[PDB]
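Comments concern the structure below.
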Number of protein chains: 6
Amino acid sequence: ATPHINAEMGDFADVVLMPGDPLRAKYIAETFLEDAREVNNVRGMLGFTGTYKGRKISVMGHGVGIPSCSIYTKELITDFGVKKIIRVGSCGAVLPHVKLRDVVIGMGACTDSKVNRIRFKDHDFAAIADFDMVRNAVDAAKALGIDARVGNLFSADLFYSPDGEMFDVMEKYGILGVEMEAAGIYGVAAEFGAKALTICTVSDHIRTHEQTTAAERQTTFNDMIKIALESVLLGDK
Amino acid sequence: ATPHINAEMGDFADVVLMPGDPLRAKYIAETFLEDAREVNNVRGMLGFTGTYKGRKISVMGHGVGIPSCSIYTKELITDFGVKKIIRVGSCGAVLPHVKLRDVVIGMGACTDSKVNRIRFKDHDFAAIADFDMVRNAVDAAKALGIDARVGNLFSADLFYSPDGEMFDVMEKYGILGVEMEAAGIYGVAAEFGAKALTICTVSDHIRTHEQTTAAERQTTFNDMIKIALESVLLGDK
Amino acid sequence: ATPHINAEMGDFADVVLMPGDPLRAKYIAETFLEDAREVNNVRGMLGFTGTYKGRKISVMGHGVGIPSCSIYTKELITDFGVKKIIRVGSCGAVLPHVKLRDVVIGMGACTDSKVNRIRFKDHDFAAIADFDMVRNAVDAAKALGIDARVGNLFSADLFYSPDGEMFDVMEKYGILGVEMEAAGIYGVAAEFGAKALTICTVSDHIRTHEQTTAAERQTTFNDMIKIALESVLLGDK
Amino acid sequence: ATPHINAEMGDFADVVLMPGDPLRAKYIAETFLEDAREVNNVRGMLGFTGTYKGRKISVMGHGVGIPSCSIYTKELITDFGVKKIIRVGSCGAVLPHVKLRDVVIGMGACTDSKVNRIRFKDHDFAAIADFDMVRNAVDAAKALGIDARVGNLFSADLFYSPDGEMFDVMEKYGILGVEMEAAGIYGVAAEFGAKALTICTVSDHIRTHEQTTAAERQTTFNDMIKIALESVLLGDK
Amino acid sequence: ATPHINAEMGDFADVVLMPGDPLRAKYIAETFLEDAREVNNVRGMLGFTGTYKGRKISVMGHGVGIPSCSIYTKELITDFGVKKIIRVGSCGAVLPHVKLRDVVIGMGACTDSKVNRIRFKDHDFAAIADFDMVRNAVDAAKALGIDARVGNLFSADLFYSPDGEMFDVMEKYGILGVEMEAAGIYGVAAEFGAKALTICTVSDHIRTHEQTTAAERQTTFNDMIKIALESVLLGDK
Amino acid sequence: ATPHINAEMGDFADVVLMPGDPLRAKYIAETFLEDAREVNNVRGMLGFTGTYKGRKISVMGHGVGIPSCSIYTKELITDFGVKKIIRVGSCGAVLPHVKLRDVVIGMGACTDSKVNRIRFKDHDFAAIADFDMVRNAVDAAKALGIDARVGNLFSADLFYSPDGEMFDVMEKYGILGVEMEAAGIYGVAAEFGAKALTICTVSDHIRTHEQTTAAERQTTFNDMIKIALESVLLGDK
Ligand SMILES: Cc1ncnc2c1ncn2[C@@H]1O[C@H]([C@@H](C)O)[C@@H](O)[C@H]1O
Ligand SMILES: Cc1ncnc2c1ncn2[C@@H]1O[C@H]([C@@H](C)O)[C@@H](O)[C@H]1O
Ligand SMILES: Cc1ncnc2c1ncn2[C@@H]1O[C@H]([C@@H](C)O)[C@@H](O)[C@H]1O
Ligand SMILES: Cc1ncnc2c1ncn2[C@@H]1O[C@H]([C@@H](C)O)[C@@H](O)[C@H]1O
Ligand SMILES: Cc1ncnc2c1ncn2[C@@H]1O[C@H]([C@@H](C)O)[C@@H](O)[C@H]1O
Ligand SMILES: Cc1ncnc2c1ncn2[C@@H]1O[C@H]([C@@H](C)O)[C@@H](O)[C@H]1O
């Protein structure tokens, strides 16, 4: 047991899927996992462990922001022997060619946070995902007929930033998606010798705004979870 | 309605109590508020509005970390006309004379986060609470026979920091409590012209560790909520 | 005796009022103190000790700037047993509602300096005043029929700054006054375990632009001094 | 022609391999390219163009350091229509498991330099390689029976650094190799919309300490070059 | 007249000697200047203008610290036509081979202050003295048989620095003397278009701990002043 | 022999002229040195040692950028007994009154590089040249009838800087020339205990856009070399 996870070694699988909103953990468990059992309820962060095609897998939300996901990823890594962490969620896009519902795989993650500088002697730490995990995700997406975009994400500390101009800079340097965790999770993974990957679906633009329906989000979201889950299987093979 | 709060102007009172763990919102509403009604459920962040001695008051969790509470405090301030925000929770202490269960009022908040430097041209912004709110809290504590400690809090981005030595520095400069939101909330309050205060009860030491029981936490926690609630009334008078 | 103070333990009271201008120290000693004796003249930084309504009090200039006042307050605290320091000066206003002759009390002080970062491992140290001294001042002002404003001051290293943009930032984040020592004095107080407070009268506006020089301006300066002196009396009771 | 390159559009292929040492460029052109013509000699920074298995390819030294390679890659991209740059060099190891003759592929590059901060408004820019080029290299290596390691490289400004402590930090966070250009080249590629990749062979260890100079060392260097060349072929198909 | 100088264009000469101590200016005007006339008394920062060997010369203290001397040097330059500023003060030595009473000419000035970074977009501005003034001072010294070292000074913001290790770094890089103004005077001179030079007398050793010694003060101080005054005449010629 | 210099103690003179361009070193050795002998060819960084007016002198390129020249200057100083390093290069002007072919002596060197901050605990290290070498160069120039400005240079890390505004700041502060090595050479000289000086020829104007002009290159370049060589003789005397 740990400060934020009321469970014992063995309760979580070596691979954990982590959605932003906690509510999605229960949904992932009953929609994609078989024989799911509850393994955590502290602070309302429901955790579940089950199997996907015989493969043991766990799922539990990580809350919003670098400080929150840094806590859970760390405890999962050092207290429950977790080897791989896959964050699944959404992001905003700044590039005109990146459309709503596109799938983005964060090979790297920029940030305006100071956590990595605190870890790296105030130098530039390239917060990156595990390469094999990125390629597994891309191939799994391909197998499902999905066109996945791979590149840099930007993990913001402030959803409501004072410097609106930074989005122009992000666009100029090819940032594919804007979210709030990747750089933090990649930092933790690097600090404790584990693997991580962030997968996001474009939720909106930071220019204008396309209009759709939850019907065009349901299975697009399901597509993302499918990608994450199938990518783990390719990783094992 | 906003991205994270599914409610309309008027749903929240001008004063909002915000506990770390969401679960505590429901508890505060049924234990201290009368005629409470549910006003938000997005992402599981239950919000409630009711009255305390005829005084309209709302309560809703703010999640863990500066990035999370920065989102909610901002939306409450700019979209729901909230005037005062009081964070209630716990903290770790580094000073030998600060004991478990002591009540700490954050007049100021240090941090290792970069959000305030991003707002203040990379200069030092003194993240402070509203003075009247601090004095109301102190007096209310006094009226309940509580001995309140007032000073600096430290809002950490990383609960599991690599630099263990920083705690020695915190002790040397008199930091009363270590938590993860104050500096963020004070920053937002300053950015959008509102008032904020953080009140914490010492949850543990960062040296050794005292041992008690949940029985000595129940009403100590209730004491804190009482302080927060009575402080609002003194503020109105 | 210390490098910049040619006196001996006992020559100063445990409470020291400190204006920026040494000539202002003599003015204060001649106007409010009974039987005031000069206790220091090194570098012309006049220091005086006398009694206010029976209480032993000292007053001494601290020069212009954080580097200057940091030396004097530090020597007063570590070598003359001074336990409280109250800076009494003038500041420039940035907020339109802050008028001339308004009394400002800095419970917090933002800064341009790098001194607190050197002290706080390059993180954000919230330079705050001692809570009881702030409250004593508010009450003394109230007793005198004066509405004091409590909030953030901005301590600048450059009276003639090359970036006029900061003033808008200061205004946006609610800085009540701009001066040049508070953040330095509060840093020292925390480093050596003492208590400090900065009280200022607005002598110049930068929002509407305006100076001051009249009987009314000098009446407000004297009120500020009475607030400082009366606040020490309340601190004792 | 540009300031440092005396050639004309067309003299270079759209793909350029770049070793640090110009003499190494001539070596590469003489060893793997057919009908290689010298296309630049300004400052002795030898550039060559020829064909590898029918494909037009160029190779040219980039000098030592981010400042140096930043100039050449930038001119190649904005004035010679170069669309891909593959740095082929050597790096020092920090991790005990990273042995001599191991082929390292930098999907990411940490740095000491301030160049990306100047570009990214002082925030953390994750300098990453183009995903397809990384995958092409992994597959080409596989086809050659070589196990390549993919991860972070560290680009240093000081080959002789005054702080030997960084090496432990680099090891702790899993840096695979230490060199001096990757972060610079990846910054340029993102700024001007091109694609880049850095491939290195470990020529020195800092964990166990050791150099190299043998037939086996030179065999591994040539393997790295074949990996680079074969990877461009796969990129076309 | 300016905010800190009650004088009129013409009251000051085009060259001004500035010691930290206001009382030293008075001593200089009475000892080396003829027909000396006091031109400023604001804040007790005594200012004098007289003649030396027929040359019109002024002398005025600048107070302690970068923020103080910056104000005065700025006002002299923009409102009184001052072209040359020569600081004549005391400094602490960190090098073993540098002894007390030694005269150091600061051709450069290091600092832990943020004033120059604020002026120079957060980059490294090399705060240097005017070459001819340095050359003049070295020559005037030879003609007086006085020894003088030319190199870097370090202008600290904290006389009571909590960072003792920094003195070792200063020693390693050859800092000849530690004072508190040079970097500021040079920053101001470059910003407002004037020329400046700092000449210091080693008053003590930061290592051996021992301020000014015996009556050797006045004598060595007089050497510095003589060197400063003579160097002004070489300049005119 | 060192990692980048295949020579032996004794092959280099105690003073070394270093241009950026390796081919320029060759030109200098053939044009100004007698009995010139090549002592290094590693990476094509040609090095020569001959005699000038009987004085043993060496000349070797240092490559482009701070990271490159730092390596070479360091190796020369610690393994070949080099006491004096004189960089002879080209620079870009930002001041209108500074024209092409002008000779500038860098007594100081600003920079946007982080190398000196890494050496100087993140503070401001004023990168300066050895006073006597500067004085020698100014004198040798007068004796040659050549004009020469003495002041600050700016050593940039990015020749293709995305920050155009910075040139205005450089102009405001009197930067005489923009190059890419000075701050590094001076940092190294101070770290490894040697003396250095940078003499530059204004090759173009960053504003007017126009590199070296006509055959005026060789002539002005020869003036710089002559000045450098003669200054070495003044030094010996
Ligand atoms: C402006 C901005 N900054 C940071 N993250 C942002 C953002 N806009 C959107 N996001 C990310 O997308 C999620 C929403 C849109 O579902 C959010 O949960 C979030 O992960
Ligand atoms: C080492 C450290 N860093 C930051 N915050 C800390 C901390 N130790 C404790 N806290 C704070 O106290 C809360 C726990 C103990 O209930 C936590 O929710 C948290 O607010
Ligand atoms: C622009 C600016 N910056 C910093 N401090 C300032 C300022 N304008 C005024 N002050 C403060 O007010 C004092 C004078 C003007 O009475 C000054 O001594 C000073 O304390
Ligand atoms: C300590 C250290 N720092 C930075 N790069 C280093 C290094 N040690 C080795 N390298 C890299 O390996 C190349 C040489 C040694 O073959 C060098 O050219 C270089 O790319
Ligand atoms: C350790 C240390 N740090 C900074 N300045 C120091 C010093 N030791 C001596 N000095 C200098 O002498 C002046 C003192 C007397 O205020 C200062 O203005 C300065 O010129
Ligand atoms: C705009 C700009 N920035 C930096 N260096 C510049 C420059 N314009 C010219 N120079 C200088 O000349 C060298 C070129 C030829 O590589 C560089 O080494 C340098 O000495």
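Numbering, chain F: per Swiss-Prot, residues 2-238 in sequence.
Even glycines carry a Cβ here, placed using N, Cα and C.
Annotated purine D-ribonucleoside binding site per Swiss-Prot: F:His5, F:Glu180, F:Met181, F:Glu182, F:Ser204, F:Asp205, in sequence order, evidence recorded as a large-scale study or a structure entry. The DSSP secondary structure for F:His5 (purine D-ribonucleoside binding site) is coil.
Classification of F:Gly21 (phosphate binding site) by DSSP places it in coil, neither helical nor stranded. Summarising the environment of F:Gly21 (phosphate binding site), the number of other Cβ atoms within 10 Å of its Cβ, over all protein chains shown, is 23. The phosphate binding site annotation in Swiss-Prot covers F:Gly21, F:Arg25, F:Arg44, F:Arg88, F:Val89, F:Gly90, F:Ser91 and is backed by experimental evidence.
Here Swiss-Prot describes F:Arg25 to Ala as a published mutagenesis experiment; the accompanying note says: Severe loss of catalytic activity. 20-fold decrease in affinity for phosphate. Cβ neighbour count for F:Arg25 (mutagenesis position): 22 (other Cβ atoms within 10 Å of its Cβ, all protein chains included).
The DSSP secondary structure for F:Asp205 (mutagenesis position) is strand. Record note (Swiss-Prot) on the mutagenesis of F:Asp205 to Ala or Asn: Severe loss of catalytic activity.
Packing around F:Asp205 (mutagenesis position) is summarised by its Cβ count: 18 other Cβ atoms lie within 10 angstroms of its Cβ, all protein chains included. Annotation source Swiss-Prot lists active site, proton donor at F:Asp205, citing experimental evidence.
For the mutagenesis of F:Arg218 to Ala, Swiss-Prot gives this note: Severe loss of catalytic activity. The structure shown keeps the original residue. Neighbours of F:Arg218 (mutagenesis position), defined as other CB atoms within 10 A of its CB across all chains, total 16.
In the three-state DSSP reading, F:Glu182 (purine D-ribonucleoside binding site) counts as coil. Here the Cα atom of F:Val89 (phosphate binding site) is found 21 Å from that of F:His5 (purine D-ribonucleoside binding site).
Binding residues for phosphate (F:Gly21, F:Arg25, F:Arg44, F:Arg88, F:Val89, F:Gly90, F:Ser91) extend across at most 22 Å, taking the greatest CA-CA distance.
Around the Cβ of F:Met181 (purine D-ribonucleoside binding site), the number of neighbouring Cβ atoms within 10 Å comes to 30. Taking Cα separation as the measure, F:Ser91 (phosphate binding site) is nearest to F:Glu180 of the recorded positions F:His5, F:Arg25, F:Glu180, F:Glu182.
The distance from the Cα of F:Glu180 (purine D-ribonucleoside binding site) to the Cα of F:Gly90 (phosphate binding site) comes to 8 Å.
Taken residue by residue with DSSP, F:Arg44 (phosphate binding site) is part of a helix.
Looking only at the recorded positions F:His5, F:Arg25, F:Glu182, the one with its C-alpha closest to F:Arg88 (phosphate binding site) is F:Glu182.
Of the listed binding-site residues, namely F:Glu180, F:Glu182, the sparsest Cβ surroundings within 10 Å are found at F:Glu180.
When Cα-Cα distances from F:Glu182 (purine D-ribonucleoside binding site) are compared across the recorded positions F:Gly21, F:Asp205, F:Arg218, the shortest belongs to F:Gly21. With an 8 Å limit on C-beta distances, the binding-site residues from F:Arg44, F:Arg88, F:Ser91, F:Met181, F:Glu182, F:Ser204 that reach chain D are F:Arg44, F:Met181.
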